[PDB]
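**Q** Shown below is the structure under consideration.
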Amino acid sequence: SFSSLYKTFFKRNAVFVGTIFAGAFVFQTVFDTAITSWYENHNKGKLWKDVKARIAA
Amino acid sequence: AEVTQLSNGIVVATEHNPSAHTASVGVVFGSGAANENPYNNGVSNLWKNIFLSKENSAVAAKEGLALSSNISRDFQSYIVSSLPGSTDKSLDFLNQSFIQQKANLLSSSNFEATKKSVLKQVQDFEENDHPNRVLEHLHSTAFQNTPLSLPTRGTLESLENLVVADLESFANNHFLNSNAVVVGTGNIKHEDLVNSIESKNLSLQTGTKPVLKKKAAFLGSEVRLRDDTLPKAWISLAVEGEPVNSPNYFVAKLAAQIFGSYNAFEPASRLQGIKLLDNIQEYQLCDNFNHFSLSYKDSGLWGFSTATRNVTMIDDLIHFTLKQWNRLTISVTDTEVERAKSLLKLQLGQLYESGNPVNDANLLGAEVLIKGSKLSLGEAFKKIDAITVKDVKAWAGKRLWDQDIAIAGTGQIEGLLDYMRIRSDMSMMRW
Amino acid sequence: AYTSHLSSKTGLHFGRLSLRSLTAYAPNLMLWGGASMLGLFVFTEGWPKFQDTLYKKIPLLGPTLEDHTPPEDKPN
Amino acid sequence: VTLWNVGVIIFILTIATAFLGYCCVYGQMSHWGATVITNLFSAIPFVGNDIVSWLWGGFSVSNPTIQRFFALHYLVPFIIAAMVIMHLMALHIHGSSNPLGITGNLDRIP
Amino acid sequence: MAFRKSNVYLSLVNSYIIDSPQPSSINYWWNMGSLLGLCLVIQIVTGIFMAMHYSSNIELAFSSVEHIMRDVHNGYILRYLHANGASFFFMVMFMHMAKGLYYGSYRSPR
Amino acid sequence: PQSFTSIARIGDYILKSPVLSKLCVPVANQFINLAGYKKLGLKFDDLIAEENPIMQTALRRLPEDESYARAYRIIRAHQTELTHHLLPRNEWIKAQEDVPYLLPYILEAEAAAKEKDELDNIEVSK
Amino acid sequence: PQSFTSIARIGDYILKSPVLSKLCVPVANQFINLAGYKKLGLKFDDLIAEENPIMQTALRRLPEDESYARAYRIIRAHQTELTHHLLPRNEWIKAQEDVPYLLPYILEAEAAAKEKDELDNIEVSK
Amino acid sequence: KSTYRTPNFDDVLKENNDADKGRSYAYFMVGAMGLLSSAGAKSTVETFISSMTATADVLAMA
Amino acid sequence: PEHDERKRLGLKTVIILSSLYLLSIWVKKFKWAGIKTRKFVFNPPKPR
Ligand SMILES: CCCCCCCCCCCCCCCC(=O)OC[C@H](COP(=O)([O-])OCC[N+](C)(C)C)OC(=O)CCCCCCCCCCCCCCC
Ligand SMILES: CCCCCCCCCCCCCCCC(=O)OC[C@H](COP(=O)(O)OCCN)OC(=O)CCCCCCCCCCCCCCC
Ligand code: HEM
Ligand code: HEM
């Protein structure tokens, strides 16, 4: 089942660079939101939204 | 019109062309120069030159015969061409001096003289026959460490340690009766042939040749024997092609005939229907090139073999013909397909029909050994004209787009860029 | 039978190209057009007009681009 | 035609840097010519105001536009110099013409 | 012949960065020149995009540098890339010179 | 830029029809002697641009005497344009010796290259 | 940069004297074995810089077998330093076969060039 | 040693010389490098031309 | 004031660049696998 994968993805270069660009789209967006979610959960209570909810409650 | 009958042992194959003169009876074995190990190599060429020696040829010439032999990479042949009214003489000579006792052929005077002449002509072939030796090095590096890699003539280092024990062991292990096919071309009828093979009892052995452990697998490789003494630069690159009795065989020969063969000094080969000759004719990038398609029993090659006096622009010739190879997959036309169809029909007709009845004997023996019965010239022509452009595009996407190549060079080939550029110029980014 | 001539005729060309070139090239050239539009799709994701017009109308990747800041916490 | 196209590229870059140099002196013709040229450069339908407030660096011709225009007025002549080198290469690989149209390879002068 | 060897600019780019025959046994110390070229292009690019905001008076030099550091978008990135790529430029240059005077490439043909 | 077969076709059709001939060739003769390439001592087929492949083969197929006379006329035109004079009245190319000498070679060379271009774009009936 | 006749006269004065030979030849042997050019499969006469004219004439005057073996040893050194390995213990150049095969040719070439530059600045009796 | 007998490569080779499997593996690796470098090149180009937009004091006094 | 955004973009950039460094080491070893493992054989030629 590797011949079908090679035929539909890496045979012609146009679908190769199109796959690379669409993967760049979805990778950049989910990588950005995942790394900012981790960076804002590693600091809990130190961010401004947490301080604002703390002084609002 | 090409009739085949299986007897008690042997398979008889014949074709009766009643207008030809010299009828030619011989036996074609199915054990060539790829059915041995690399240490007893050249025993097939040594057997051929033992059969063609002075003793045997004087015995055959006193009666009115003329011996022939041809060693290839899976079949080897022993042909006794003769006059048409004299073929029972051919048959009982081939019985009495090759199939039964060979003690007159295999004593240490005739064998010593034959081995010395074979050593001299093999080293003369190695020094002074340059395109055939790089086709041979292409075969030796394409299928390496695997029994199709062997030299046909044999190497010098594995030919000076051969005695009569090697030849007797090879004649016991490969000159069998479930391995042999007797052939008749020229103007012998079929039934007098088998009548004379069944009157006098002719059977070599009974057993079966040893089957090989390793099948022929392509390994994408590279080799260069750069000798800058030589005035030219003989390189040849080739991919894995389709073997014999494969469905994509005639499309491989047609895709070879698409690009054809060329000769830069004849004014009638400079005007062909190739698109490559508008790229390689303004700086004279080569002297000749020929696109072969060899198909052995297990696998085969597909590529071109050139010669270049302009040793600085070697990489441009390689790059231009490889872009022309990628044109097979992406944008091959239909007028190239029909031109190659007619030219392939012409080439196969020039190969199958010719004046010499020993080449027809070799081809008939090979394609009755491997297939079982000979397909005619009509069915081959029908299978040729049943080829559409999309079959060529499918085969070229199967076996030519970004596949591993093997290169073999000699001469002044520093201008040949090294391997990864040539490998990754087999696939372009769609222009 | 016997063919006395060649019953064949020229194609449609402009010297450098022809119709047989563009007929065999056109699926890969429309794929190259799609790949080029995808390339500048990913190259202009930070452009806010294409961001709020097109790059949130994507079904499930949509709410990852916007981040919900209350309006009483920005300087402008 | 390589020489002619590279010359047209130098012509475009020269018009550009002369415009930027005229708009970095900041007189009355300078500022108003800059804002009229970019205000007609905001005629592109989808991205016009976006690219013109990216080019202004603000909301009209002001201090960031003048600093930007001085930096570009340096920078474009040192692209023009490399384009002049390319102009000279594209000339030198074919030789100059002569005011007759006939070939010059017969009688030449160092 | 090929178009990358026929066209005059592409023949230069070909003969310098495509099929320039490099010796077969060079190690990772010979890549410092490519690193120096990349870092020089980095210095020039970040310098232009900082000089679009830097004003060079005596009352505005340090204030304009800390205006780049605080108010322009991603200006901290540009100033730290310039001020640290200069140090990395000189360290890769010291490695280039020390390779050149260790491996004997000051010698008779260069 | 324009093929000489097309120029020859339009010129033959203008020439061998008697209504257009007596209207078109006098203004053509006046345009030629107003152009002034004969005052420098030149035939017309030196003026053609020699940087096409068609013109290069049509020059390499030229005979050995007309090639040397052509090179001399080009060099003499170069020199008398250098000194910003004209050739004297004895050394002007007369109208009867403004014979097209390069034009058969140009026509047959462009016919050969044209036939190659439409032989390799041919299609069999499918 | 240093001519080989100078190195030759210094080395022959060191070797033919008794008190310096057995006190400077062991440290020279240990220096050559510590340099490690033999582990790559190289004699010393491959290590010499070639971009002199003297070394160019001395390499064109080499016999046609030693030139082929020298090219093979240089290419094998290039490859076995490309792999960042060393040659195996059976293919190291032994100390018995580091003979100078190039030094007579370089000595005759530099003697010829020294005689040429000595003859070009000759002074007859004044 | 003959010139047709190749030296051993059986340590640097693989057991299954499949065309599609090895080619797909190599092209997936070069495509992953191209994907990461494409996202990086996009982000650094939009960094460099996001520097040239309106500075925060101009957006404040808008 | 650039502390939070600087360390966040640093995390992004060094993750992307270290993954690119590992993938580029792999593609360098792939492109040089044909050069690290070539073998030279020299038999001495016959004299003329
Ligand atoms: C501008 C100078 C500073 C910037 C300078 C940047 C560095 C110098 C320019 C590098 C640009 C690289 C472009 C590569 C072009 C190309 O041919 O890509 C094809 C590759 C795969 O190609 P392949 O490995 O040969 O395989 C093809 C064989 N098949 C699979 C068809 C069987 O597919 C891929 O490579 C995947 C796509 C990766 C996209 C490239 C990422 C970097 C883009 C930079 C673009 C810069 C150019 C902008 C021009 C306005
Ligand atoms: C490898 C490539 C080399 C060539 C580089 C040039 C090509 C660039 C293509 C476009 C890149 C993305 C643009 C959006 C990013 C952005 O503009 O940012 C988003 C900004 C606002 O940002 P913010 O303040 O909300 O951000 C806060 C957090 N950073 O909106 C704008 O500025 C609107 C104006 C658009 C400016 C770019 C328009 C094109 C300029 C010329 C480019 C040359 C094109 C040449 C084509 C032949
Ligand atoms: C910065 C500006 C320019 C410089 C320094 C420059 C330099 C030169 C030089 C030195 C020559 C050779 C001398 C000559 O042949 O006349 C030349 C020739 C030429 N330039 Fe330019 N040039 C510039 C702009 C242009 C422009 C704008 C064009 C037109 C688009 C152009 C088109 C040409 C042409 C066609 C020639 C060839 C003339 C011939 O040989 O007949 N140049 N240039
Ligand atoms: C040879 C390459 C270059 C080097 C080594 C270099 C080095 C430096 C250094 C060390 C500084 C001081 C940074 C600090 O304050 O610590 C600096 C400042 C500066 N450089 Fe460069 N520079 C180079 C090229 C350029 C170029 C070409 C420009 C203009 C386009 C430029 C623009 C600036 C500016 C505007 C400053 C001001 C202070 C700042 O904002 O950093 N640089 N340079």
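Numbering of chain I is taken from Swiss-Prot, so the residues present carry the numbers 261-308, in order.
Each residue, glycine too, has its Cβ placed from N, Cα and C.
When I checked Swiss-Prot for this same protein, it listed these features:
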MUTAGEN   I:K272 to A  Loss of RIP1 from the bc1 complex
MUTAGEN   I:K288 to L  Loss of CYT1 and COB from the bc1 complex; when associated with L-289 and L-296
MUTAGEN   I:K289 to L  Loss of CYT1 and COB from the bc1 complex; when associated with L-288 and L-296
MUTAGEN   I:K296 to L  Loss of CYT1 and COB from the bc1 complex; when associated with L-288 and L-289
**Q** Take the Cβ of I:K296 (mutagenesis position) and count every other Cβ within 10 Å, whichever protein chain it belongs to.
**A** 13
**Q** Taking the Cβ of each of the mutagenesis positions and counting other Cβ atoms inside 10 Å, which one has the highest number: I:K272, I:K288, I:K289?
**A** I:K272
**Q** Between the Cα atoms of I:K288 (mutagenesis position) and I:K296 (mutagenesis position), what distance do you get, rounded to the nearest Å?
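**A** Pair distance, Cα basis, whole Å: 11 Å.
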**Q** Taking Cβ atoms only, which of the mutagenesis positions I:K272, I:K288, I:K289, I:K296 fall under 8 Å from chain G?
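**A** The answer, in sequence order, is I:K296.
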**Q** Would you mind reading off the Cα separation of I:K272 (mutagenesis position) from I:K296 (mutagenesis position), to the nearest angstrom?
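**A** So the alpha carbons of I:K272 (mutagenesis position) and I:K296 (mutagenesis position) sit roughly 35 Å from each other.
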**Q** Expressed to the nearest Å, what is the distance separating I:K289 (mutagenesis position) and I:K296 (mutagenesis position) at their Cα atoms?
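**A** That separation, Cα to Cα, works out to 9 Å.
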**Q** Out of the mutagenesis positions I:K288, I:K289, I:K296, which are near chain A, with a C-beta less than 8 A away from one of its C-betas?
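**A** In terms of proximity to chain A, the mutagenesis positions that count are none, since no Cβ is under 8 Å.
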**Q** Reduced to three states, what secondary structure does DSSP give I:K296 (mutagenesis position)?
**A** helix
